[PDB]
Amino acid sequence: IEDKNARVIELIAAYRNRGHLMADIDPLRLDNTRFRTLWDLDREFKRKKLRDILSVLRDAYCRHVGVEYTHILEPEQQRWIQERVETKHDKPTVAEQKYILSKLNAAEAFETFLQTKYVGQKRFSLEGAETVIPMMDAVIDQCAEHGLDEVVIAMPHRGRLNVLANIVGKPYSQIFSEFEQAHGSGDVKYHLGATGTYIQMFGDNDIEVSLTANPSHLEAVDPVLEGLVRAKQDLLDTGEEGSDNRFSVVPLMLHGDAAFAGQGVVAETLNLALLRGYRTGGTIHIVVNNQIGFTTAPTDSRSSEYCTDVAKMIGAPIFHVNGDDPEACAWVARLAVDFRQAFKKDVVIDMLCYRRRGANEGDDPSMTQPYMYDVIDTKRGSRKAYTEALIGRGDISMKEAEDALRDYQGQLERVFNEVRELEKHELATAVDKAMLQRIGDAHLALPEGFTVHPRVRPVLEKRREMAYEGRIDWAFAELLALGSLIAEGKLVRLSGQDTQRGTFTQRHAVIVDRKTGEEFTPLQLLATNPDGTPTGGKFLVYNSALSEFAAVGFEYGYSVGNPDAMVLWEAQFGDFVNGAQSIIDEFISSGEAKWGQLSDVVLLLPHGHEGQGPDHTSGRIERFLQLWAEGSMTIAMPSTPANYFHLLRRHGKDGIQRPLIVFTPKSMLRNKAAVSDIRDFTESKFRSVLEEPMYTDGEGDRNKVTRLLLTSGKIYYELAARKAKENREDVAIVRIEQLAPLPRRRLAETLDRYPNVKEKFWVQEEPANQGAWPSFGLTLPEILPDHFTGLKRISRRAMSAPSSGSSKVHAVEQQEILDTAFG
Amino acid sequence: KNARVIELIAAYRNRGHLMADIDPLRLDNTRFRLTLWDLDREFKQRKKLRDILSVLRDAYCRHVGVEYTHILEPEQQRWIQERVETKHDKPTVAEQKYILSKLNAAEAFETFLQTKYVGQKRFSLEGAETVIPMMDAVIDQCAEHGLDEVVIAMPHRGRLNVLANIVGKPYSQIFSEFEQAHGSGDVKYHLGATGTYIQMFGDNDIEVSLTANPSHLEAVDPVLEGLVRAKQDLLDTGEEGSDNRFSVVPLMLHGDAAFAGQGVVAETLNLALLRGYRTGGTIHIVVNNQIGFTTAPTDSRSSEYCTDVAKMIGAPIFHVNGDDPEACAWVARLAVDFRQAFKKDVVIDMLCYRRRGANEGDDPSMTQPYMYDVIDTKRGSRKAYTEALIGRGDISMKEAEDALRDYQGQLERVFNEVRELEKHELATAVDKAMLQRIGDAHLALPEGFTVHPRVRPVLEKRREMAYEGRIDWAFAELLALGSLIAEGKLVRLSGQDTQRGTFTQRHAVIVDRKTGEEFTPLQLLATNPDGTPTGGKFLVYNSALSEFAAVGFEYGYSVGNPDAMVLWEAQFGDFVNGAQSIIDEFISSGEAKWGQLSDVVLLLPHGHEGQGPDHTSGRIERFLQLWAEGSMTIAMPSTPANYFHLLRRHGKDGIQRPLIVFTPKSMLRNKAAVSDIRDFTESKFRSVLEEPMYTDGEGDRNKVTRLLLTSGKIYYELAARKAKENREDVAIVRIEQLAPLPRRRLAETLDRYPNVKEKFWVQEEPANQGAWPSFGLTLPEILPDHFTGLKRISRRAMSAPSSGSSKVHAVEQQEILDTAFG
Ligand SMILES: Cc1ncc(C[n+]2csc(CCOP(=O)(O)OP(=O)(O)O)c2C)c(N)n1
Ligand SMILES: Cc1ncc(C[n+]2csc(CCOP(=O)(O)OP(=O)(O)O)c2C)c(N)n1
Ligand SMILES: [Ca+2]
Ligand SMILES: [Ca+2]
Ligand SMILES: [Mg+2]
Ligand SMILES: [Mg+2]
């Protein structure tokens, strides 16, 4: 009947849409509520019997795999999943089953060794979650089967050393070398990066496997992994910026259930997944879902059914899999890789498991989760269970079962023995005029039929004029630096919020056709020599998403992935970079000292007191200076276009991997005094300390100076204009262009040229507790006591905010600084 | 045939929104691009296919795109389905005229603002004015449900319009001393406000408020939630209340690019149904003008809609055409009804356009030439809706002309009113019985309650400490909070694993070994011995794994209820940098910027113990750098009793100021770090502490030639070394209150050591960290006769808070102790 056939259609849709709500995914079965005509079952429907349709639906959607995919908007993706999930799956070969068991044996023997040999390692234990090892193995093996080049992993602490041994393939001698509290991070080896080669067992392919470094800040590494992968993909000419659509470098990202639901950086990183500036062709996510977060239950950790519900944001398919079924876990891992290869989109695997040990050393987890731990106490391991089931199903003989147990024992013996044996042993930046002229000419070498917006056309003509006649402004000097690096063969990646045009309408790195909307990148012409051959260089410029945390994390990641790239991230205003504070604190400022991991990332932070309020005034110079330690970063605030040009060229050509923090201008972009001569680009270098041009080039007399004003940034021009207005020959203004490391020798040598100075003042726009004064006021009299003893401060008064909220108050305070400096 | 119909119905319900006419600009030209005899056949409840298809097209493919089949609760899917799939009778002309009056009021405000003042184009609501009759419908529907208050959080776009036409603030207050291509134009764009909404066609009124915010888009989102939650707790409504009304409604506005890119959005959505954070569902309005400064949506997000993040918590989503203010008002009322029925978030994606540019003097056709050639052909929302009402025969020409008179009068009124405005232009000690009561409370277990065998000694020890002394840090904290509850104060404590405590020291909540039932010993102190309530309460929760949203929430909670004691605890101080935007933009600076006060406490476990650079520092140097006179109190107590007095002073001083506490980890179990009963019953907070051998023992201060100034747990190590070597020539002085510096108490303490020849600031932290960067510069300036020649003893300056090796940590710690006694 038509009514009966309709009930079947509704039944099929119910299993496809909501079957996952009844699938037997929890190996602990904590929730019992979850589970709570006969003649029609043998009737054929449109041609299969109802019982056979219902058996296929129960096997596919209500067994050990919960499939969520009907939320996906692309019908072809829903169809692809449906077809692969709704078929009579042939059980794996005994060889495949034995191989999964061997990986479970290796994982368990590793955990047993680690928890028996050392005392304080329980909090990092993978016990109850060992099925993640044959699962990761299946991901990597499937990537090798597709002929891909590398799998890059990011993960937290749980099972880290097991992943090093059984996935990366690192030897025990390297893993437990100089191996080391009830809480906190263990050995530094729980944080370091690693590289290895994975060799297929039943295939003839190999693939590179790497693991990126990370802090204890859960999920903070997520955008770093994406950036590192994208840099590697651009190097291999694969993916978005490549010749092929393979995206042959795969991000494999591990997570914990509580961190995946609560950390905002997860959503920000998922949001990058299909962006032209940030896509990596889909990430394979594995959530180690042990249904606990330290002592916190999932009902206090999230407001949704699953810890993975955030991934619905980008229409990713989600697979909830029972961690006690390593075959279903391996099968889902392979399906995930196939989906990622077919659609270049993220796949999330929610592996339901348990945490056998506590949240900290000496923890009795039944104190806060008595019910969960009374169930965990009855649980046998996933290895013993999978071995028991294979004999139960008659898949392996009793002899084969004992050999598997002696493989376990041999694996345990080997790591004890190997660690026992280990314990027994224990450049010029100036360019030629022709280079400047070429970059100028590039702004007018428009494609045939291209229509420039009438307001952009004068910018291009003025850049040709500047290249040939001088008075080069800040925005053009930046493009002269990047353009000349591209001409020399360097990859330049520039990104940030509205960075193609520039927040202050100054950059125009990308220009838009007035009639078609087609994008044109003038600096990209520098990637080709006049002979028509490539330089090897490239200009990659993007408008970022409205993120700071993920975007800064990505760019840091990108510089790690390709140390030969020039990577710049620009804040809309330096004031918004505090949204990426975790990246600044945990990776950029400290990654080198903590993990030996190097980055040459540039942060461009528009900075300056101009009356636009406390969120459009400061990049927090004082915070970056406080983070600095010898050799960790370079911190600068250039006052001239040419000095900024030389700063960027020195950074890209010095052969050193060190982050550069630049406090960049806003109104000073259009200050007509803030322009440079051609000779400043062709016959000079970066100057960490600058004197007034009247003393280095003019008829100024340094011996008339009794008051020395030390400063940095745009306030120089205001100080210099007041000096000229009042003909103050008794006053000299010295700029500190490089704030960190302090240019001690150049500063001492410059000050020695003013012998009649009776008083020295550090002049700054920022409040007394901000800017360079908190560090300079303490460091300058200590590093140079014969020069800075008695150094006094001229600044805004100390404030709890970077500035006043009133532009009227700003103007009064600015004038007060100028009147004090010349009082 | 019947099967094809079932599939057709599901296709409209699930994907009809992909074909709905939601974009007023119709930028995507590919968006729109079994038999006719079956159309007249009745299907199964018995309706013709033509009728089923008309209802489905009207409900899902007109000016409203409905997303709801992702919702796992079947009763919620059914509720939406039933209200959306009905033959909707067109509104009454009076209702249409009311919607027009709100568009009249919205456009007259924008015309005035963009004509009277220069530099206002980047904040313009032009192209998005339909958000005003939409917000009006939200608030009017909340008043119709008899609710108490609507609290709004929004960015700059249409902020003053909302002040005038939603909050009801007069023009004289909005434009008072009203003050440039970029940034924030006026402080009025950031300030909080409060008003009363009076219904037009009803007899209800409702309070309407707007919370303060920085320019950091979406950062205010968790702050709004905390604020509303505190107001709900005060009204005894919602989760911690007698009724399930949740009578205070969060109304949260957003921009399309910020809603998709900011992680704090997901973190705040994640709080929506949590017992410690739920507010009964938030009404979200996304002002989706399909642009983010100069950035197109394809570079801003990886999903079809800017609102796709809201699917995380199964919120229903309504995409509505901003050129249809009737559909916009209808969806707003439906959203309020859903929120009231299910106590869950509702998201309204209002598709509109941004008439002006991203900054003053911007020509947005430079970067979006196609969008702006379409915007240039667009007539305003008010003129379009007026023209539509004329064509549909809903209003006569006289009625349309009277609507234009109403518009013209509203525009004249603002100009005139602003023209007229321009013409005029405590003891913290408790009694022994209080300590004994808090001790006894730990053993006053409910009938049949089974204590975990490892928790029972903690309870018994607490009874012992209360009566015999040697009170440890963890108990001293509960003595402070418990005594405040006994005095009638609401105490809210939360953070990651805060019920048990990260270091298994707190046990604020204990769990029944057999049933899992929670017991809160301090909640017994909310009742007097005679049985009457004190008016106090203990609200303690395990937070989600968030820092940004959790810190934002607690800050907002203290703003919502200034009489509450609100404490947020970091698992380790090292993770608080994930909440840097809240520290920088609200906690440290809200008072100076907006006059907005908070008494929030941040508890940051801190100390060098060899657990690595992410389990060592709460970054004291960063909080000290943020501090300015009167903004915050910053402390690092060394004794349980001093921490007790610090919390009691904070809760009872009648001052709304954040308190930053650097709390211990191993020092929780240090047997020397214990206090006597008399320290709680006959003392007070001590900003400076001397060694007990000089204040209570036989020590001689005149023998001291070397003074060691320090803070925190390193004191005990310095004191133990002094004892071991009998170093009478050395004295150790602790600075318990780091900010504001206790200048007088410090000077008076140091005057008691006349023979001191050298002074050293001793700290565990690297030289560029801890208190030395600020103290090394401030102490010789504020007290030159005491600290000229002050020298530092510390770890060497580092780019990380510590070494990654516990072996390196131990060597460096011993080096500090040997230098201090060298
Ligand atoms: C950003 C951040 N916040 C807090 C912590 C402290 N912390 C360490 S483990 C833990 C609970 C983690 O739960 P989950 O994500 O489910 O992982 P699991 O330990 O269960 O594998 C927390 C809150 C952290 N390391 N990082
Ligand atoms: C956290 C943060 N990052 C960056 C900015 C700078 N910013 C100001 S407006 C803008 C674009 C906003 O787009 P959208 O959210 O769609 O709002 P709209 O201006 O279109 O209403 C940005 C990136 C900011 N204010 N806050
Ligand atoms: Ca370099
Ligand atoms: Ca207070
Ligand atoms: Mg977990
Ligand atoms: Mg927008």
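All chain A residue numbers match Swiss-Prot; in order, they span 363-398, 411-420, 429-562, 569-814, 831-1227.
Cβ coordinates come from backbone N, Cα and C, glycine included.
In the structure as shown, the Cβ atom of A:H539 (mutagenesis position) sits within 10 Å of 16 other Cβ atoms. A:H539 to A appears in Swiss-Prot as a mutagenesis experiment; the accompanying note says: Loss of KG decarboxylase activity.
Following the DSSP three-state reduction, the secondary structure of A:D645 (thiamine diphosphate binding site) is helix. Long-range Cβ contacts of A:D645 (thiamine diphosphate binding site) within its own chain (separation 6+, distance under 8 Å): A:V675, A:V676, A:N677, A:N678, A:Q679, A:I680, A:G681, A:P686, A:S689, A:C695, A:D738. Per Swiss-Prot, the feature thiamine diphosphate binding site maps to A:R540, A:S604, A:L606, A:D645, A:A646, A:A647, A:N678.
Among the mutagenesis results in Swiss-Prot, A:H579 to A has the note: Loss of KG decarboxylase activity. The residue drawn here is the original one. Around the Cβ of A:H579 (mutagenesis position), the same chain contributes A:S573, A:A601, A:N602, A:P603, A:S604, A:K998, A:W999, each under 8 angstroms and 6 or more positions distant in sequence.
The 2-oxoglutarate binding site annotation in Swiss-Prot covers A:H579, A:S604, A:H1020 and rests on a large-scale study or a structure entry.
Positions annotated as Mg(2+) binding site by Swiss-Prot: A:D645, A:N678, A:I680.
Annotation of the published mutagenesis A:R781 to A in Swiss-Prot: Increase in KG decarboxylase activity; the original residue is retained in the structure shown. In the three-state DSSP scheme, A:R781 (mutagenesis position) is classed as coil. Around the Cβ of A:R781 (mutagenesis position), a 10 Å sphere holds 10 further Cβ atoms from the protein chains shown.
In this structure, A:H1020 (mutagenesis position) belongs to neither helix nor strand by DSSP; it is coil. Experimental mutagenesis is annotated in Swiss-Prot for A:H1020 to A, with the remark: Loss of KG decarboxylase activity.
For the mutagenesis result A:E1034 to A, the note given in Swiss-Prot is Loss of activation by acetyl-CoA. Of all Cβ atoms in the shown protein chains, 10 besides its own fall within 10 Å of the Cβ of A:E1034 (mutagenesis position).
Per Swiss-Prot, the feature acetyl-CoA binding site maps to A:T1038, A:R1054, A:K1089, A:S1092, A:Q1142, A:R1149, A:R1150; the stated evidence is experimental evidence. Sequence-distant neighbours of A:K1089 (acetyl-CoA binding site) (same chain, 6+ apart, CB under 8 A from its CB) are A:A832, A:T833, A:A834, A:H1050, A:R1054.
If you draw a 10 Å sphere around the CB of A:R1062 (mutagenesis position), it holds 15 other CB atoms from the protein chains shown. In Swiss-Prot, the entry for mutagenesis A:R1062 to A states: Loss of activation by acetyl-CoA. The structure shown retains the original residue.
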Only counting partners 6 or more residues apart, tell me which same-chain residues put their Cβ under 8 Å from the Cβ of A:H1020 (mutagenesis position).
A:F977, A:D979, A:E1014
Restricting the comparison to the recorded positions A:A646, A:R781, A:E1034, A:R1062, which residue's C-alpha is spatially nearest the C-alpha of A:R1150 (acetyl-CoA binding site)?
A:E1034
A:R1149 (acetyl-CoA binding site) CB neighbourhood, other CB atoms within 10 A:
11
Could you list, ordered by sequence, which of these recorded positions: A:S604, A:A646, A:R781, A:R1054, have a Cβ under 6 Å from ligand 1?
A:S604, A:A646
Using a Cβ-Cβ cut-off under 8 angstroms and a sequence gap of six or more, which residues of the chain neighbour A:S1092 (acetyl-CoA binding site)?
A:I1140, A:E1141, A:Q1142, A:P1147, A:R1150
Interface-proximal recorded positions, chain B, C-beta separation under 8 A, candidates A:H579, A:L606, A:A646, A:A647, A:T1038, A:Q1142:
A:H579, A:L606, A:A646, A:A647
Which residues of the same chain, at least 6 positions away in sequence, have a Cβ lying under 8 Å from the Cβ of A:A646 (thiamine diphosphate binding site)?
A:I680, A:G681, A:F682, A:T684, A:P686, A:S689, A:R690, A:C695
Which recorded positions (A:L606, A:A647, A:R781, A:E1034, A:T1038, A:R1062) fall within 10 Å of A:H539 (mutagenesis position) by Cα distance?
A:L606
Take the C-alpha atoms of A:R1062 (mutagenesis position) and A:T1038 (acetyl-CoA binding site) and report the distance between them in angstrom, rounded.
7
What does the Cα distance in Å come to between A:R398 and A:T411, when 12 residues between them are unmodelled?
20
How big is the gap, in Å, between the Cα of A:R1149 (acetyl-CoA binding site) and that of A:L606 (thiamine diphosphate binding site), rounded to a whole number?
43
Using Cβ atoms only, which residues of the same chain lie under 8 Å from A:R540 (thiamine diphosphate binding site) while being at least 6 residues apart in sequence?
A:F506, A:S507, A:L508, A:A511, A:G644, A:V676
Anchor-to-anchor CA distance, Å, A:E562 and A:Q569 (intervening 6 residues not built):
10
Could you give the Cα distance in Å between A:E814 and A:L831, the residues bounding a stretch of 16 unmodelled residues?
42
